[PDB]
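*Asks:* My structure is below; once you've seen it, I'll send some questions.
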Amino acid sequence: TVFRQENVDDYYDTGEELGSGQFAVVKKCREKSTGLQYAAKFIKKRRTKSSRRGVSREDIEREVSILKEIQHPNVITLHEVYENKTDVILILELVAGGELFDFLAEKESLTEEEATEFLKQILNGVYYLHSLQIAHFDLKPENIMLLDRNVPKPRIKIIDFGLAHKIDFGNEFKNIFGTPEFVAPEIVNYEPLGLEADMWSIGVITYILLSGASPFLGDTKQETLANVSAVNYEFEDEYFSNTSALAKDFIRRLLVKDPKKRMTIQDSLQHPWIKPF
Ligand SMILES: Nc1ncnc2c1ncn2[C@@H]1O[C@H](COP(=O)(O)OP(=O)(O)NP(=O)(O)O)[C@@H](O)[C@H]1O
Ligand SMILES: [Mg+2]
């Protein structure tokens, strides 16, 4: 699919830099015709077929195609898409409340109530995606944005669909790999992947939300991946002594090596703790 090739600077005024990635930079922008604000994601294109730098057309188109299909309170939406010789520019919905990561960094640890307020929105966002057979594959604090972090119960939206994939055959087998701390055992072992991988990530996120600690984090990447594959983690009393046994149960049913035994998004929503290189 070809995108709008006019100069994006003729329709938008960019400003502050919101975020950055290995092959992408996000900037706040304002559309001239409406005065409305957005997050412009510039993705670097590959210059040759056999290049490591930049993102292949196939991958950029996959992210765009998945972004054009979604419309939900807890997920980011795509406004327009421009491109030129070096980059493809995704004009996305702005989320100016900052990353859950920076939020958590500033608060250390939350209460089960605060945690569940965030968790329920994330689950709702993931329920929507899984319903469309969309696997995010990169769920983590850094890919969860708040709309306004100066509120007692901040609303969130999931972002970064750079690794998202459609799962129409129950499983995908293509070496999809994200951040070691949050990837499930099947990703670490390069086994077929499906919607289940997102549920494992939710578990890690949940563990983090309640304790401020990472469950499998090791001093190096290989160690972390090793801990993940062996499901090497425990609920440290120093961190969880005042955490309810129900919250641990919820985490425990997500951090399961076997994908077919892991809780599904529907299960997690009906769980007693949630249910109202
Ligand atoms: N819609 C948005 N609104 C506000 N900030 C955003 C938005 N999308 C992304 N960001 C910020 O920009 C950062 C990078 O965006 P992201 O889409 O995650 O790219 P990436 O996948 O890291 N890129 P790359 O490394 O090139 O593949 C995020 O982690 C956020 O801080
Ligand atoms: Mg990212």
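Along the chain as shown, the residues are counted starting at 1.
Every residue, even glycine, has its Cβ placed from backbone N, Cα and C.
Residues or ranges marked as domain 'Protein kinase' in Swiss-Prot: 12-274. Positions annotated as ATP binding site by Swiss-Prot: 18-26, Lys41, 93-95, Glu99, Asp160. According to Swiss-Prot, the experimentally introduced change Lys41 to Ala (Swiss-Prot position 42) is described as follows: Loss of activity, apoptotic function and of autophosphorylation. Feature annotation from Swiss-Prot assigns active site, proton acceptor to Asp138.
Help me picture these features in the structure, burial and contacts included.
*Replies:* Taken residue by residue with DSSP, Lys41 (mutagenesis position) is part of a strand.
Proximity of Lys41 (mutagenesis position) to non-local residues of its own chain (separation of 6 or more, Cβ distance below 8 Å) is seen for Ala24, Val25, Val26, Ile89, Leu90, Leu92, given in sequence order.
Cβ contacts within 10 Å of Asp138 (active site, proton acceptor), excluding its own Cβ and spanning all protein chains shown: 23.
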*Asks:* In whole Å, how far is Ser20 (ATP binding site) from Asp138 (active site, proton acceptor) when you measure between their Cα atoms?
*Replies:* 15
*Asks:* How many other Cβ atoms sit within 10 Å of the Cβ of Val95 (ATP binding site)?
*Replies:* 20
*Asks:* Quiz question: given the binding-site residues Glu93, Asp160, which has the greatest number of C-beta atoms lying within 10 angstroms of its own C-beta?
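*Replies:* Its Cβ has the most other Cβ atoms within 10 Å: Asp160.
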*Asks:* Those recorded positions, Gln22, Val26, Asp138: which ones have a Cβ sitting under 6 Å from ligand 1?
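*Replies:* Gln22, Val26, by Cβ distance under 6 Å.
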*Asks:* When you measure from each Cβ to the nearest atom of ligand 2, which of the recorded positions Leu18, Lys41, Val95 fall under 6 angstroms?
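*Replies:* Among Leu18, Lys41, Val95, near ligand 2: none.
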*Asks:* How many neighbouring Cβ atoms, not counting its own, are there within 10 Å of the Cβ of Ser20 (ATP binding site)?
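*Replies:* Other Cβ atoms found within 10 Å: 10.
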